[PDB]
Amino acid sequence: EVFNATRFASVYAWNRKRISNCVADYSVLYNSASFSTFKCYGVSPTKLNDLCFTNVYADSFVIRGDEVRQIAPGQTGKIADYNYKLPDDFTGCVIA
Amino acid sequence: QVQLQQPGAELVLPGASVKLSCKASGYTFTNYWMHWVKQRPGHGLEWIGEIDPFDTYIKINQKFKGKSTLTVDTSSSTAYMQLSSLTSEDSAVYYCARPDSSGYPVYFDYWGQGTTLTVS
Amino acid sequence: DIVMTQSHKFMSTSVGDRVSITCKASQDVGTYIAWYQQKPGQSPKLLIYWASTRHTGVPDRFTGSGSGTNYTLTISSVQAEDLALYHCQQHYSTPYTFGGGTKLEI
């Protein structure tokens, strides 16, 4: 649902999902042959399945190809400074 | 403080294999992938491949396919290479590069010492 | 894959001079270039972890710019410790490539 749908929220207001109380197989998404960018900071995907966390949040928004770069910690840019900024201690995964 | 020590001073006659170690300390061996870079003065640095800890996920750079091998042991936080049939064109220095995160793409923020490969 | 071929074979600038380090990219990868400081006899040390950002422990002299295809790093002043090698890498895809390096001298 958070990966394939008719329309998602735009970068001006990205939506949060609060995915929890369920199991996940991150390697299924890892092995997919359509996702290009997988800048997933913090816990490695190979141990992401085994590692248990309090919650796994979700995001979805539309940004330019050259402005995908602006969703990383310690970053400046048009989207990064104005629409969406990431904490310097970020932990999670990013897919584009 | 982050410690990434290297044994260094690796010399083997051509046609044989040598063992390289990369002991990591000062951070998490679980949450940090291991990436390798070889320093050649002729044309600068180059990427070897990527290995995940406590598993056998293999991704080898198209430049050093075949000879390059990836081996990681959870105990002692040591990652290994045993490159068989080293030639006289392989005389250079090996560095194991720690990345900022364990998710590609990365930029290998912290590099340790270098293990020199030399043919005698 | 994307291959790094820097355009500055050597850089000859004095102390405090304003000059840029230009490295090209094989194709338009947007902005995914990184920089390292490799002193002679020293492992390459991260200087600007991204195209135009600033990592921890960075001298204020280093500041890069990303035009999309021709990435440059402009340095207002050059000190003794800056005498090292400059490397560019593409963190866009899995197969990584490194630049040839540039030696700085007075």
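Using the numbering of Swiss-Prot, the residues shown for chain A are 340-435, in order.
Quick check of the header: electron microscopy, 3.1 Å.
A Cβ is built for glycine as well, from the same backbone N, Cα and C atoms used for every other residue.
Per Swiss-Prot, the features are as follows:
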VARIANT   A:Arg346 to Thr  In strain: Omicron/BQ.1.1, Omicron/XBB.1.5, Omicron/EG.5.1
VARIANT   A:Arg346 to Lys  In strain: Mu/B.1.621
VARIANT   A:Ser371 to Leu  In strain: Omicron/BA.1
VARIANT   A:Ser371 to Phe  In strain: Omicron/BA.2, Omicron/BA.2.12.1, Omicron/BA.2.75, Omicron/BA.4, Omicron/BA.5, Omicron/BQ.1.1, Omicron/XBB.1.5, Omicron/EG.5.1
VARIANT   A:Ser373 to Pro  In strain: Omicron/BA.1, Omicron/BA.2, Omicron/BA.2.12.1, Omicron/BA.2.75, Omicron/BA.4, Omicron/BA.5, Omicron/BQ.1.1, Omicron/XBB.1.5, Omicron/EG.5.1
VARIANT   A:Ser375 to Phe  In strain: Omicron/BA.1, Omicron/BA.2, Omicron/BA.2.12.1, Omicron/BA.2.75, Omicron/BA.4, Omicron/BA.5, Omicron/BQ.1.1, Omicron/XBB.1.5, Omicron/EG.5.1
VARIANT   A:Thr376 to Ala  In strain: Omicron/BA.2, Omicron/BA.2.12.1, Omicron/BA.4, Omicron/BA.5, Omicron/BQ.1.1, Omicron/XBB.1.5, Omicron/EG.5.1
VARIANT   A:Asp405 to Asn  In strain: Omicron/BA.2, Omicron/BA.2.12.1, Omicron/BA.2.75, Omicron/BA.4, Omicron/BA.5, Omicron/BQ.1.1, Omicron/XBB.1.5, Omicron/EG.5.1; complete loss of interaction with host integrins
VARIANT   A:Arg408 to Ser  In strain: Omicron/BA.2, Omicron/BA.2.12.1, Omicron/BA.2.75, Omicron/BA.4, Omicron/BA.5, Omicron/BQ.1.1, Omicron/XBB.1.5, Omicron/EG.5.1
VARIANT   A:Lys417 to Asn  In strain: Beta/B.1.351, Omicron/BA.1, Omicron/BA.2, Omicron/BA.2.12.1, Omicron/BA.2.75, Omicron/BA.4, Omicron/BA.5, Omicron/BQ.1.1, Omicron/XBB.1.5, Omicron/EG.5.1; May enhance affinity to human ACE2 receptor
VARIANT   A:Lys417 to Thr  In strain: Gamma/P.1
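Features recorded in Swiss-Prot, as mapped to the structure shown.
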residue: A:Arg346; record: variant position; DSSP (3 states): coil
residue: A:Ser371; record: variant position; DSSP (3 states): coil
residue: A:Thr376; record: variant position; DSSP (3 states): coil
residue: A:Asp405; record: variant position; DSSP (3 states): coil
residue: A:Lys417; record: variant position; DSSP (3 states): helix
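Note: none of the variant positions A:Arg346, A:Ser371, A:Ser373, A:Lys417 has a C-beta at a distance under 8 Å from a chain C C-beta. Look at the variant positions A:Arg346, A:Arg408, A:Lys417 and count other Cβ atoms within 10 Å of each Cβ; A:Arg346 has the fewest. Closest to A:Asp405 (variant position) by Cα-Cα distance, out of the variant positions A:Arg346, A:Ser371, A:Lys417, is A:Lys417. In this chain, no residue six or more apart from A:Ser373 (variant position) has a CB-CB distance below 8 Å. The Cβ of A:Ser375 (variant position) lies under 8 Å from the Cβ of A:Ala435, each on the same chain and at least six residues away in sequence. Geometry remark: A:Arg408 (variant position) versus A:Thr376 (variant position), CA distance 10 Å. The Cβ neighbour count for A:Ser371 (variant position), using a 10 Å radius and every protein chain shown, is 11. Taking a C-beta cut-off of under 8 angstroms and a sequence separation of 6 or more, A:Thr376 (variant position) has the following same-chain neighbours: A:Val407, A:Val433, A:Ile434, A:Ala435. Distance from the CA of A:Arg346 (variant position) to the CA of A:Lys417 (variant position) is 23 Å.
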